[PDB]
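Peer 1: Okay, handing you the structure first.
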There are 2 protein chains.
Amino acid sequence: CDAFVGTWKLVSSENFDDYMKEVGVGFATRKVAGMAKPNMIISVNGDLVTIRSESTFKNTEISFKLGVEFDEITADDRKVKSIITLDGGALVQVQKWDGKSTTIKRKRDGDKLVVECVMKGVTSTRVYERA
Amino acid sequence: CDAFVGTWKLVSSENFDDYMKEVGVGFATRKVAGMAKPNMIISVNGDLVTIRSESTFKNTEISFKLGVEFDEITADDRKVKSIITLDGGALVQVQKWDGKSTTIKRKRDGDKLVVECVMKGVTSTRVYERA
Ligand SMILES: CCCCCCCCCCCCCCCCS(=O)(=O)O
Ligand SMILES: CCCCCCCCCCCCCCCCS(=O)(=O)O
């Protein structure tokens, strides 16, 4: 996934608060998340891909092998089972917890990196540009 | 309540979607409500006060006597018991339904009419100016 490597900064967000609402994130956390304009850092070392999100309030980091299910603790503190695959040039992530699931797709669009999150019909789109 | 009589147009909104979230309003309805910039019309005839809200998508109207509980069907279709009193120069409304309650205060602030809605700690503020 060479096309994803680098540091990216958030440029725009659409329906993010609504997505967090469906996921079950609390008011305060949603408020903190909404003011945060995180920087996404993606790097690859061998068959391990690392995705790091940095914000003044909270940094998250996941390292994984494409196709292998792993444990992830989300920024809003959910302990989920995640699996990320490379499909059609996009990184497709599915998170499962308590009988529920959500999909997060990271894809290239022109010179931007677009992240789409889907939870029960509600879709959020966040656009990033290289920092 | 002579100070409230007239037609008012929405000028600004703060945390309205979050308030609707706490009240239990669905995604689609919240989306329609968020694009609506309603006009509030207040009039008094004898001891009956009428508050009418007009929008391209939905008009609501309630007529009541201050201090007497009455039935109200909200824009989001909840059938509630409402009671409105005049306290400290402000119209204070309490809506009760299914063991829950929310308070809506309509007050004058300078030349504006301010509406504050509170639901479980979440507070929304909407400012109106004369049309
Ligand atoms: C108290 C600190 C709060 C920090 C933010 C917390 C956010 C909690 C909700 C996270 C939902 C999942 C986000 C997936 C990546 C979206 S994207 O950002 O990668 O595009
Ligand atoms: C499909 C049509 C949708 C129309 C809008 C529906 C809104 C539903 C939620 C209403 C919550 C209560 C609003 C109190 C007055 C707020 S204020 O507006 O008077 O300031």
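To match Swiss-Prot, the residue numbers of chain A are left as they are there, and the shown ones run 2-132.
Keep in mind that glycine also has a Cβ here, set from the backbone N, Cα and C atoms.
In case it helps, Swiss-Prot gives these features for our protein:
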type	residues	note
BINDING	A:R127, A:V128, A:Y129	fatty acid binding site
MUTAGEN	A:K22 to A	Abolishes ligand-induced translocation to the nucleus; when associated with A-31 and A-32
MUTAGEN	A:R31 to A	Abolishes ligand-induced translocation to the nucleus; when associated with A-22 and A-32
MUTAGEN	A:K32 to A	Abolishes ligand-induced translocation to the nucleus; when associated with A-22 and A-31
MUTAGEN	A:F58 to A	Abolishes ligand-induced translocation to the nucleus
MUTAGEN	A:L67 to A	Abolishes export from nucleus; when associated with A-87 and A-92
MUTAGEN	A:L87 to A	Abolishes export from nucleus; when associated with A-67 and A-92
MUTAGEN	A:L92 to A	Abolishes export from nucleus; when associated with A-67 and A-87
Peer 1: Rank the recorded positions A:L67, A:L87, A:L92, A:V128 by the number of other Cβ atoms within 10 Å of each Cβ and report the first-ranked residue.
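Peer 2: The residue with the most neighbouring Cβ atoms within 10 Å is A:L92.
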Peer 1: Of A:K22, A:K32, A:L87, A:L92, A:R127, listed as recorded positions, which ones have a Cβ less than 6 Å away from ligand 1?
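Peer 2: By the Cβ criterion, which requires under 6 Å to ligand 1, the hits are A:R127.
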Peer 1: Helix, strand or coil for A:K32 (mutagenesis position)? Use DSSP.
Peer 2: helix
Peer 1: So which of these recorded positions, A:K22, A:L67, A:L87, A:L92, A:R127, A:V128, get their C-beta under 8 angstroms from chain B?
Peer 2: A:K22
Peer 1: Near the Cβ of A:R127 (fatty acid binding site), how many other Cβ atoms are there if near means within 10 Å?
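Peer 2: Its Cβ shell of radius 10 Å holds 20 other Cβ atoms.
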Peer 1: So among the recorded positions A:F58, A:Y129, who's got the most Cβ atoms within 10 Å?
Peer 2: A:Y129
Peer 1: Going by C-alpha positions, which of the mutagenesis positions (A:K22, A:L67, A:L87, A:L92) is nearest A:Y129 (fatty acid binding site)?
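Peer 2: Looking at Cα distances from A:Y129 (fatty acid binding site), the smallest one goes to A:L92.
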Peer 1: Setting A:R127, A:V128, A:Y129 aside, what same-chain residues sit with their Cβ within 8 Å of the center of the Cβ atoms that define the fatty acid site, listed in sequence order?
Peer 2: A:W9, A:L11, A:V12, A:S13, A:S14, A:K113, A:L114, A:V115, A:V116, A:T126, A:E130
Peer 1: Would you count the other C-beta atoms found within 10 angstroms of the C-beta of A:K22 (mutagenesis position) for me?
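Peer 2: Looking across every protein chain shown, the total is 20.
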Peer 1: Quick check for you: of the recorded positions A:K22, A:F58, A:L67, A:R127, which have their Cα within 10 Å of the Cα of A:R31 (mutagenesis position)?
Peer 2: A:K22
Peer 1: Could you check the mutagenesis positions A:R31, A:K32 and say which one's CB has the fewest neighbouring CB atoms inside 10 Å?
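Peer 2: Comparing Cβ neighbour counts within 10 Å for the mutagenesis positions A:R31, A:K32 gives A:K32.
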Peer 1: I'm trying to understand the geometry here, so how far is the Cα atom of A:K22 (mutagenesis position) from the Cα atom of A:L67 (mutagenesis position), in Å to the nearest whole number?
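Peer 2: On Cα coordinates alone, these residues lie 29 Å apart.
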Peer 1: Just to verify a number: CA distance, A:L67 (mutagenesis position) to A:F58 (mutagenesis position), in angstrom, no decimals.
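Peer 2: A:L67 (mutagenesis position) to A:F58 (mutagenesis position), Cα-Cα distance: 28 Å.
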Peer 1: So among A:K32, A:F58, A:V128, all listed as recorded positions, which is physically nearest to A:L87 (mutagenesis position)? Use the C-alpha atoms.
Peer 2: A:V128
